[PDB]
Structures are given as structure tokens and as C-alpha cells.
Amino acid sequence: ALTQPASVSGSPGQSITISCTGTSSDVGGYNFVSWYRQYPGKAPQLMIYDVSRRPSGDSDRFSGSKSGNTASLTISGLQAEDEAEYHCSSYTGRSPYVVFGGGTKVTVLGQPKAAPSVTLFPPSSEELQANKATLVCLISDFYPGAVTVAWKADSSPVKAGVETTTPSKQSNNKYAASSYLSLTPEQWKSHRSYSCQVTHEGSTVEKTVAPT
Amino acid sequence: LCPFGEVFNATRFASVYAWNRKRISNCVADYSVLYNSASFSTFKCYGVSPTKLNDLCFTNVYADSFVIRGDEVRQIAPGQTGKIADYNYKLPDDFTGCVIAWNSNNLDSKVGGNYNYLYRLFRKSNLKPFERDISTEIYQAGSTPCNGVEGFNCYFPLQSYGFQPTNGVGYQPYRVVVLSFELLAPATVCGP
Amino acid sequence: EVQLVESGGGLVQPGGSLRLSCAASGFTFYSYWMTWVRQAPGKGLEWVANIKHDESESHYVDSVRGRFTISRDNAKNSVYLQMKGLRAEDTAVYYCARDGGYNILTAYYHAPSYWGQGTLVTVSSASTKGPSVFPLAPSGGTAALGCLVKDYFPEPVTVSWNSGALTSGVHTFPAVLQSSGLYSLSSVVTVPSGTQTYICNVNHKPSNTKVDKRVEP
Ligand SMILES: *[C@@H]1O[C@H](CO)[C@@H](O)[C@H](O)[C@H]1NC(C)=O
């Protein structure tokens, strides 16, 4: 409902800014923007409310502002322990009485950025014989651990049947993910190719597979 | 004869946090006339039998009056808990008197809400009996001072009833009169 | 200090019922609005319901209208979310929070402030089921071949290669949860680029399934 970046990264000591765009009937209509921090497996914690106000000294390195339908959260003096998910939200005065963005993962860079290595497997012929078809896109060794994966049949976007994992930290501290596209055998044989496109840090990697 | 109409037939009633009081003395109180005068939906007494009221003498009687939801008239009584009894209008445990109420939807509701009638929602402690708290100081729920403004752990202490004529019966406005029967001193208010 | 102790939740089948509760202490419960928020796995927060300090008002997200009921017992300092007709899309961690509310008199909204610890609600029709294992054949000086371990329940699965002899270049990825309610994962080995035979051993104890699959070009 609100729009925020999937992920932002900064180096320790720097400031980073997370934008959060809404509409005239929420971010642009009230001064009721709130920002929450959430660590894995923990409940959200209110860091900023009324666009720019701090509940406590725990938000001393946080600041907020708003222009038009976009709010911004800035974290200064970035520390390793700032790695967390940040959620913007706004009152709407109607269902949903509170709207959220999708959450932003902040990465505090601890190693050089690294592009995902992508491998794409086509459906097994044994799978085809079982009246099944799965495309398997394996994504490994990327840092920061944030990736968006798009599927294409020929060159058209494919949305149904897609199941992609959240990234998981490898033992080398880089990240891995995988995405699956399930198809009928006929769907698989009736296209010329399928593609797994993985976008990472504004750069996209693509693998394509074809029936043979 | 006690001028009860000055209280019961008042054109406008107070909000319950700002409840009004009229001292009544030096007059004959006829409660069978009061009871049959109107369509009261609540007429209950404490420390006295409602049906033996016209043979009683007291020093003074105080008539407190305010508006609340019909579902809150039950809180206007000794020994009750709830935001109304705790923060707005509190009767002592040994209250002697009567509580009278009637539906006022036709007078006190307004299309699109009548927001004039208020109640207190936050308070640092419960009212003592017959205490009256009109403060609008921002309520400080946490350790941070509120600086007179709303915010985190900082609440404006009053809330509006939104009395609309389409409200359910529990949520319609009811005018309430609490007659307190005081006896210290020669008696100045007797039944007939 | 404020405490919100969440209770309830667990695993049900579609169409089942649950009741969540939140028990408050450290603040005067009946002065505050309460709010429920949910978070599906890997997703953001979603507002679910809210209720006024006096239950005189309660709001619900559209997709739970007529299925969820928010309520509160002020004498017990508790707020409740009654859930009926549960659907798989209702699977989430559910949080109770304080505030979330709106004062008509001042037009001021207090943001959800203190939050319960969360409780997991899982709505699933899946039943124990052993995986089907399919070889993922090969075709930077190295070749990737693997095993698709598909359509099993519940977790976990164990995968090794050559009965544990091959451990280098082996990356077993964490599972997806499909919309059928079943899991799939993949185990891939990167090997030097017709000579060595590569075999993956898949073990699913809940179904007492064991399967070895040879992966060849
Ligand atoms: C209010 O007016 C009506 C009509 O004249 C009368 O019957 C009633 O007694 C009055 N109220 C009181 C408390 O006397």
C-alpha cells in the first residue's frame, strides 16, 4: 500500500535515507507517518512518529521528514546493529486505518558488494513424465542479501506459479536464494524459452533455458 | 414545593466530567409527582426505599446532572467500577439518594454526531466521591514530559460521545439526575 | 514497564477457528485503543483490526470482514481476535499492539506503540507426504548438477551426495513453501567439467522415505 525500497545499504558511519511514498489520502494527507524497526523474529519497535518525532533517545540517530506524498527516514552514524527491517506506515482514516510499506532491509556493508551467481535448471524429463514441470533458479553468493527475481516466458513476464525464498546467509557471509516456476509440461514445451532474471543493486543477471 | 423542573427540564445538560450541581433546600419534595411527571427509564434509590420517599426529611438535597450513554447509567451508583465512575462522577459507598435517568436521544443527538458531550478517559487516579475534574492537562502516561502536546505516551484526557440518532439504545444519550439526600442541623426538605 | 503477553494461535486446517489474546499490564488498559497486525513470512506488516477503549468502535481490514471478530475484556485487561473460516492466506505472525487509534476531539492519531511478542497462525491442509526426487542434469570451469526434492511435508529433508563422500561444492538451498501447502528444495553440487558418478541421497523421516537419484548429463 505504501512504497519503500526493498533494500538500502550504507557503510558504517554514513547516513542512509529510506523513502516511503503514499498518496494524498495518507502520507500526503496527515502528519501521521511512523517508522518501525524490526529485528528477525522480534516485534516491530516504533522509532519515529508524526513524521519526525522520537519516542526516546533510542531514536537519536533517526530523523524524518515529508514532502508531498513521500516521507523519508534518515539513519545517521550507521552501525552494524542497525541491520534490520524498517517499516513505514501512515494513518488513512478509513480501512486500512493504518497502511504499511513492504519493509526496507538496511544492510551495513561489512564486505565488498558481490553480484549473484545464477544457475537455471529446466524441467527434468522424469518430471515431465510425471505430468509435472518445475524451473529451478538457484541464486548464490550475493551481498548485500537482497535480490528481486522476475520470470519470463519467451520475453513476457510470468507471475503465476512463482515461489521465491527470502535470502539466507551462507557460511561465507554472502547470501543465497532460490526461485521456482511450476508449469504444466505443455506450457513448458509450447514456449521457445524461459528466463530467470535476478536484479541486484540495480544490475540484472539473466539465465535462459529452452526445451530440447 | 422543590423546584425540580429547574434541573429535570433544563434545556441543556452538562457533560459528565463537568457535571452540574444544584442545592435544593427549604421546600417540599413530592416524588410521586416527580415520578409520574415524565418517562423515566431509571428511577432507583440507595439507603432509602423508592416507595417510602414522601415521608422523609433531610437537611439539603443536591441534584447533580449530566449526560452519558444509556449503557453507562449502571455506573451511576455506589460500588461501581468503570471509566464513568472512576474518572467522571463517583458516588460514595454509603450513598443515600436516588438516581434518575431518561433517554434524551430526541434532544441530545445530532445527525452527523453531536460531539459537545464529553467524558474523561485518562486520569492519574480515581475520583473521590463527588469530586469534579475539569482539567484538560495532557495526560503523561510515560516518563517523558508532554510539554502540553499530544504524542508518544501523551494523551489528551477527554473523549467525545458521538451521539447520533441512529445509535443503538445502549449508545443513545441519557440525561441523568442524582439526588443526594444529606442529613447533618434542622431539616429543610420534607416529603408531603 | 508495559507488557503485552500474547496467547493463542497454532496450526489449523482451512475453515478452522482460532482465538488470539493479548494480556496487558503496566498501563491502564481501558484507556487505550488496541490494534492487531499480521506479518506473513518474508512479507511486510498488514493492519488487521482495531478496537476503541470501550468497544464502541472496531474496524477490520476488508479481507477479514465477517470472519474475524476483535473484542476486549477490560476487567481482565485483555484484547482478543476471534478467527473463523481461516484461509491459507491468513497464515502469519499476529501482533497485538497498543493504540493505533484516533481522538475525534483533537483529530490526533497515536501510532501502534507497544507490541506483543507475536504468535504464529498456520492455516494448512497439507498432509505428511514424501518427496519426489528429480535429477537436475548439467550442461566457470565447473558444471552445476543437482537434485530437485519436490512436494514433501513437513520439513525437514536431509540431502547428501555419494552417501557423504562428496561434501565440497555442495549447496543445499532452503525450501520454498508452495501454494499447495507442500515444500520443495534443491541441492546442487558444482563439480569440475562423464568420469565421476554423482548420486544424491534424499531422506524424509516423517514419511520414512529414502531415495537415491543418479544425476547424469
Ligand atoms: C417538566 O415539564 C412537565 C410538563 O409541564 C412537567 O410535568 C414536569 O413535572 C416538569 N419537570 C419537573 C421535574 O417538574
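Here chain B follows Swiss-Prot for its numbers: 335-518, 520-527, in order, are the residues you see.
For all residues, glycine too, the Cβ spot is worked out from N, Cα and C.
Looking at Swiss-Prot, the entry for natural variant B:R408 to S says: In strain: Omicron/BA.2, Omicron/BA.2.12.1, Omicron/BA.2.75, Omicron/BA.4, Omicron/BA.5, Omicron/BQ.1.1, Omicron/XBB.1.5, Omicron/EG.5.1. Around B:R408 (variant position), taking its Cβ as the centre, 15 other Cβ atoms fall within 10 Å, counting all chains. In the three-state DSSP reading, B:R408 (variant position) counts as helix.
Around B:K417 (variant position), the same-chain residues at least 6 positions away in sequence with a Cβ under 8 Å from its Cβ are B:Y453, B:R454, B:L455. Here Swiss-Prot notes a natural variant, B:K417 to N, with the remark: In strain: Beta/B.1.351, Omicron/BA.1, Omicron/BA.2, Omicron/BA.2.12.1, Omicron/BA.2.75, Omicron/BA.4, Omicron/BA.5, Omicron/BQ.1.1, Omicron/XBB.1.5, Omicron/EG.5.1; May enhance affinity to human ACE2 receptor.
Under natural variants, Swiss-Prot gives B:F456 to L with this note: In strain: Omicron/EG.5.1. Classification of B:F456 (variant position) by DSSP places it in coil, neither helical nor stranded. The Cβ of B:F456 (variant position) lies under 8 Å from the Cβ of B:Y421, B:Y473, B:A475, B:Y489, B:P491, each of these being in the same chain and 6 or more residues away along the sequence.
Swiss-Prot lists B:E484 to Q among its natural variants, and the accompanying note reads: In strain: Kappa/B.1.617.1. Spatially close to B:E484 (variant position) yet at least six residues away along the chain are B:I472, B:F490, judged by Cβ distances under 8 angstroms.
Taking all protein chains in view, 20 other C-beta atoms sit within 10 angstroms of the C-beta of B:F486 (variant position). The note that Swiss-Prot attaches to the natural variant B:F486 to V is: In strain: Omicron/BA.4, Omicron/BA.5, Omicron/BQ.1.1.
Under 8 Å, Cβ to Cβ, and six or more positions away along its own chain, B:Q493 (mutagenesis position) finds B:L452, B:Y453, B:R454, B:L455. Annotation of the published mutagenesis B:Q493 to N in Swiss-Prot: Reduced host ACE2-binding affinity in vitro; the original residue is retained in the structure shown.
Listed in sequence order, the residues of the same chain lying 6 or more apart from B:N501 (mutagenesis position) and placing their CB within less than 8 Å of its CB are B:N439, B:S443. According to Swiss-Prot, the mutagenesis experiment B:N501 to T carries the following note: Reduced host ACE2-binding affinity in vitro.
Annotation note: B:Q493 (mutagenesis position) sits in a strand segment as assigned by DSSP.
Less than 8 angstroms from a Cβ of chain A: among the recorded positions B:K417, B:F456, B:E484, B:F486, B:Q493, B:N501, that describes B:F486. A distance of 33 Å separates the Cα atom of B:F486 (variant position) from that of B:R408 (variant position).
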